[PDB]
Amino acid sequence: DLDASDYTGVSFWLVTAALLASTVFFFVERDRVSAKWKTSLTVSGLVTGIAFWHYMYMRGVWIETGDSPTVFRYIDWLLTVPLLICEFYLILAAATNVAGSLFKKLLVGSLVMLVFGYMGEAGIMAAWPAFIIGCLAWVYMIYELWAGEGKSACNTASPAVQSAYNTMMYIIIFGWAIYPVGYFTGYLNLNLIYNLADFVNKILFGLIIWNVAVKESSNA
Amino acid sequence: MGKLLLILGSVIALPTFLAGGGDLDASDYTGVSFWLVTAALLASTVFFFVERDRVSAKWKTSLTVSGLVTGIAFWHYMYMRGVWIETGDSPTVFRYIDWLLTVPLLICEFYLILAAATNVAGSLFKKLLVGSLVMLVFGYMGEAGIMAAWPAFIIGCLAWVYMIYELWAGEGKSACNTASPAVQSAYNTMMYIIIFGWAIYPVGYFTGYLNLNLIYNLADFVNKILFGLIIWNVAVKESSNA
Amino acid sequence: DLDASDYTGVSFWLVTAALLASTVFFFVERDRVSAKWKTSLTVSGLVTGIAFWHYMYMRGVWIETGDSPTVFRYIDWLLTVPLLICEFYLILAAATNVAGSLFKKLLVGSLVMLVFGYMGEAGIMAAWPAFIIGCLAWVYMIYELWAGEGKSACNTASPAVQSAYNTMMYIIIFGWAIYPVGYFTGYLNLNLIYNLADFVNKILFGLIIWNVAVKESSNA
Amino acid sequence: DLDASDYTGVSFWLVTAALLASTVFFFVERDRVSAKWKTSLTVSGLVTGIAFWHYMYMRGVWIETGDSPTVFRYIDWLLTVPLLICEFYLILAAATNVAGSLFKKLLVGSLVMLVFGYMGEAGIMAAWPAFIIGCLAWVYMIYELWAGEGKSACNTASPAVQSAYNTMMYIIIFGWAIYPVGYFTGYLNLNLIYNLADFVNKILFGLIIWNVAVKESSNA
Amino acid sequence: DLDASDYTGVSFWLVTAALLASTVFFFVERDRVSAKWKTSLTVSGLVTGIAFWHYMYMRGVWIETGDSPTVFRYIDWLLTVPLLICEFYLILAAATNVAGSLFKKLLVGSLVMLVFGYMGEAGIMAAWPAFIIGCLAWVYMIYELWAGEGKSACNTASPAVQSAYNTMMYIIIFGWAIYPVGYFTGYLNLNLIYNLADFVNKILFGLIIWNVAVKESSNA
Amino acid sequence: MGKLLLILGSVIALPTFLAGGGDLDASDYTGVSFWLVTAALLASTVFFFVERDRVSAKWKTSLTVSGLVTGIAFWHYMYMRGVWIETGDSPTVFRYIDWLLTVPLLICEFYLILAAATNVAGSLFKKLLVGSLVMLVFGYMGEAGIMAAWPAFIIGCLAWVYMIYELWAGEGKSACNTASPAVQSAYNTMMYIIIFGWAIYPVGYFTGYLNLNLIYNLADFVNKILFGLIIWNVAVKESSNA
Ligand SMILES: *C/C=C(C)/C=C/C=C(C)/C=C/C1=C(C)CCCC1(C)C
Ligand SMILES: *C/C=C(C)/C=C/C=C(C)/C=C/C1=C(C)CCCC1(C)C
Ligand SMILES: *C/C=C(C)/C=C/C=C(C)/C=C/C1=C(C)CCCC1(C)C
Ligand SMILES: *C/C=C(C)/C=C/C=C(C)/C=C/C1=C(C)CCCC1(C)C
Ligand SMILES: *C/C=C(C)/C=C/C=C(C)/C=C/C1=C(C)CCCC1(C)C
Ligand SMILES: *C/C=C(C)/C=C/C=C(C)/C=C/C1=C(C)CCCC1(C)C
């Protein structure tokens, strides 16, 4: 690529290599954890692998044409956000008892939010109603994960699990807020911001989950 | 492990064969749905072939069968995507091949769980398989134009309702009576999936005889990933006791 | 492949996909079975894998030329029938003690029968003597596994192994009879029948072996 | 390929598929045997894999030109015969005590025999002296494996090991005799004979070794 | 590549092959170490693998154009320095208890230092302020791992872990100093020095970590 | 295992990349030797990476190091075969790269076995490594034409004799004094290999300064496969005790 002229290709290569490394990382570290946490690593590994695959496709499209195919980004979000938000249910199940409806509501909210976001970007619906519905679904998920069943499950957990849950909640609140900001900016230079946001929300989340899994399983 | 790293590298290099099929954005929902479903099916295949570590020896089959389902789906979906790129027409033949090679395994999942959790004669699996084969044969005859749309659709709906009744008040209820609560909940969820999840197919079919590919994609997504996830959940919940 | 015009391509695709699925199934399910029956599954997996390989080659030939490449079919039979017929010896060794001459005589009979069938197909010898020799070898193997050493070994076995042996004997008697029937029909519309017969004799056989292996091993 | 017109391509495909199947077979069956016999299977798997690789290369050369590149055959023999003849030392070590010089003498004799055979075929030396030296090395190996240190090691062994050793000795005496016969015939229609001889001496040998390994390790 | 004309290609080939060998070595040697140290080897293997990937890309660029693609070098540094510097946190966690802020501050310092180095290289900001900021971050990390939290954690550790920590600290102080020296030389014949430095800092570091991990685990 | 069968299939499909380099029969002994050595090195790499199951935790390193030796040799041999096919000239640079990346591991095998079997300071490994590096540098200078053939050859022979003496009556003898008889026999065999097996290189080198590629191929074959087999034999003999 070019040198000191473009920051898009550098970000693409950096994120692709990081995602491949994290995928290998998480598919190899499944040997350390116990039987309970051999899923909280597999799901994160799948998240990073799917993100890496779609990043390779986006890099190919960028080489073919110098534009931003946000449809690929929405495909990647639609197959990663459900798993990332399910990670909460997975760690709560591997750490304590969960009724099961938390996963259902989590998944439904995430699917509705993305579908509406994709429809708003593609122009099927007006931008404002789609943005409002997506924000409402996001706030509903935050409320469920902050003061609803998620908080109740987090109350009965070991201190390491509680700290990891708080870190993941902060990540959801702050790092995930970049994408709606970019959506509002585009409906009223972004590829690099999305790359960095995916880097954070796809590597730090998995590393937090791996840390808590190793710290819990080490007991034995 | 370094040998396991070879497996990881092979899994990573498999998408490279798929150079990419994208062509238009925000114009056609078929190609987007095809890629979404293909990637989700590959991810679920890897998930189910990896999560066999947790389950005990009794439930190491209930994951492999679902992994096979998703893998066969993924294979036939690539084929379908290739055909669609070559020609923008309905790949009915490939869809019915995929259904014929996947519905038997999905309906055999019932027998597998009812045998690994309790004792069952298994005649429910045989009769449901026969009903599903009849429904699939009638659907292909209708799609091929041999029979009219309305009679074939009515016969398929009647066969599907039969299968639902067999799953609700047939031998399935008796088998579910002597089982753990987790297996009962899994059976109820799978019965609800049969009632509603499979019901996406005929309604979408009625859409095509009165677009269809998107509905079929979404229906395959649901009834091949949610089913496997429910089976995995019940298998893990049962095997953890060990 | 043509759609709604010929069932040969549909049968080819169906039995290719089913054979690949059965290969993966049999090479993955070796974990459940004990150390005794880790061979009764590997050989079945090899049978299905070789069938899938030769089926891909036959599909390529059919696409290249629309005829009947029976040479590849006889190669597939020559490399799959010995393993399917040695499955009897394998399950008998895993269930009881067998001298070993049963496998030798089975292999010799199966190889002689196929070679004679191939020679009859190719026209090296007269069709009727080759057909008679093949039928005689088939009946000799049936007698050996019905009233000879195979039956004697089956007498001293667990009920599950005996039931599997009876089911496999019934499959050998009935399903395998399609191929000599096709040979007689062609030496006195077929590829579909052969495909279905391969599906049956290469998947149901392996599934019976897997079922009996799992039933035997799990007990412990 | 052609149908009922050539028997070379059929033999090539048959042997290649059989060698690939046997390679997979032996690399998978290492899980059944104990720690002692996890080498007697690896070496046979390597033999079949190398033979399969060189058979693929020979098939490619045959497609390129319809002739017999015996240099490839001698390369395959030079990297398979040492391992096959070492299999004796490996099973004797895994079954009883071996001094170690048996391997040395075995390997030296096999290397000398092939090198002289290759030189005679390539015309570096006269055919008769090379044939005489190769036959002398072969007879020396047979004597060592029949009445020398090999027989002494076979005397102190379990009956299964003794039977396997006798079977391997008979294979060495009879099946390996095909190659010098073909060499004499060509230095005074052969590719098919060499294919079949490799089939036997590369599959039956490994199957005998696997049989004795499984029968020994089953004890535990 | 030219022979006896330029040492850049020789260095590229040497450090590519060595990095691949070290990657395989570190991903294979995870079997020996216990469950505590199955992470240090994994991270070292990831470091070497990413280095090998970016080295292959840099070799391709060099063949395509005979210049210095320092952008790829800084991508490699940005994706490898955080892991090498978190190896300290990993070994400290595997040997004793660490709060976790050490890894956070290490990562922040390393990322800030490179980003500033990349900006100085690209000319986004003035070279001297970026060099000063990078040196300040480097000295801050050295102080943290020499007299701060890292030293305090190293005080309560086994003698082997303390010796490994001292060796790694010496490597950080000495071998890593090549890169700022090269930057000063170029901002006030190099690729060979950088290659050798990468060889050292990416192989000797991992070998020290592997040695201490094996020494700790085998005890048990 | 099916996942293991993926590794087996990858190993089987690796030779497919190598389409084939054969050109002439009974005319040149270089290409034949190249193919023989490449295939033997790949086989030994697979053998040493598979046989780690038998050896105990102490000797699971003495096999991995030899496997990498053979793997690096195989990689550089392919490169050398490609260069030779492109141009029929001596690949001196690749040979010295391979030597520089393999001789250190082969000489480190001594330290590895003397540490996994008994206690040794390890200065013998360091001094032998320094001597080998000096010998390789002198050989590279002689081959590049910087120095004359006779002085470089004499210096290399003197360094090699030094290394032999260090292996005979240096720290190696003291380390071998306190060891099991199997380790002593392995050390004697490796010392004999150093004395005679490596001696193929200088004499063949003297052949090139007074073909060479065939001698170097055979020498690499011996000193990289027999060495690994001796290490594997001693490792298995020691670890079986468990
Ligand atoms: C790896 C990718 C991740 C974690 C993506 C997350 C994306 C979101 C949270 C997107 C949210 C949106 C809204 C809340 C409303 C407007 C539309 C979206 C899709 C931009
Ligand atoms: C993986 C694919 C699956 C589970 C496909 C399921 C398909 C059906 C349940 C189709 C049903 C139909 C009827 C009930 C009647 C009308 C015709 C069909 C074939 C569309
Ligand atoms: C997977 C393929 C299988 C099980 C093939 C089986 C084939 C036979 C049993 C063929 C039998 C024949 C005779 C009994 C006589 C006439 C010639 C044959 C080869 C058609
Ligand atoms: C898989 C290949 C095998 C077992 C090849 C074996 C080859 C021989 C035993 C060849 C022997 C020869 C002589 C005894 C003398 C004349 C020359 C040879 C090479 C043909
Ligand atoms: C494998 C690569 C490694 C270990 C790279 C290390 C790089 C550095 C320590 C770079 C340091 C720099 C400074 C301390 C200041 C000036 C800018 C840099 C990036 C050259
Ligand atoms: C895998 C490669 C190996 C073990 C290479 C070994 C090479 C040598 C021992 C080379 C030795 C030389 C001398 C002793 C003096 C003359 C020059 C050399 C480099 C040919």
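Chain D residue numbers are taken from Swiss-Prot; in order, the displayed residues are 23-210, 219-250.
So this one's electron microscopy, 3.5 Å, going by the header.
Each residue, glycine too, has its Cβ placed from N, Cα and C.
Annotated features in Swiss-Prot:
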- D:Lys58 to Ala: Reduced GPR photoactivity by about 30% (MUTAGEN)
- D:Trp59 to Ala: Reduced GPR photoactivity by about 50% (MUTAGEN)
- D:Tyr96 to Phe: Reduced GPR photoactivity by about 50% (MUTAGEN)
- D:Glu143 to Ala: Reduced GPR photoactivity by about 50% (MUTAGEN)
- D:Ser180 to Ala: Increased GPR photoactivity (MUTAGEN)
- D:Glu246 to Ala: Increased GPR photoactivity (MUTAGEN)
Lowest 10 Å Cβ neighbour count of the mutagenesis positions D:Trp59, D:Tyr96 is held by D:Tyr96
What does DSSP call D:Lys58 (mutagenesis position) in the simple three-state scheme?
coil
Validating a neighbour-count step here. Other CB atoms within 10 A of the CB of D:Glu246 (mutagenesis position): how many?
22
What residues, ordered by sequence, lie under 8 A Cβ-to-Cβ from D:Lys58 (mutagenesis position) and sit at least six positions away in the same chain?
D:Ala116, D:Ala117, D:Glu246, D:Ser247
Flanks of unmodelled region: D:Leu210 and D:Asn219, 8 residues missing; rounded Cα separation in Å is 16
Between the mutagenesis positions D:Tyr96, D:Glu143, D:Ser180, which lies closest to D:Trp59 (mutagenesis position), Cα to Cα?
D:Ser180
Give me the Cα-Cα distance between D:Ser180 (mutagenesis position) and D:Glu143 (mutagenesis position), rounded to a whole Å.
42
Please list residues from the chain of D:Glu143 (mutagenesis position) whose Cβ is under 8 angstroms from its Cβ, counting only those at least six apart in sequence.
D:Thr92, D:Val93, D:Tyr96, D:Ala152, D:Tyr205, D:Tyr209
Any idea what DSSP makes of D:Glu246 (mutagenesis position), helix, strand or coil?
helix
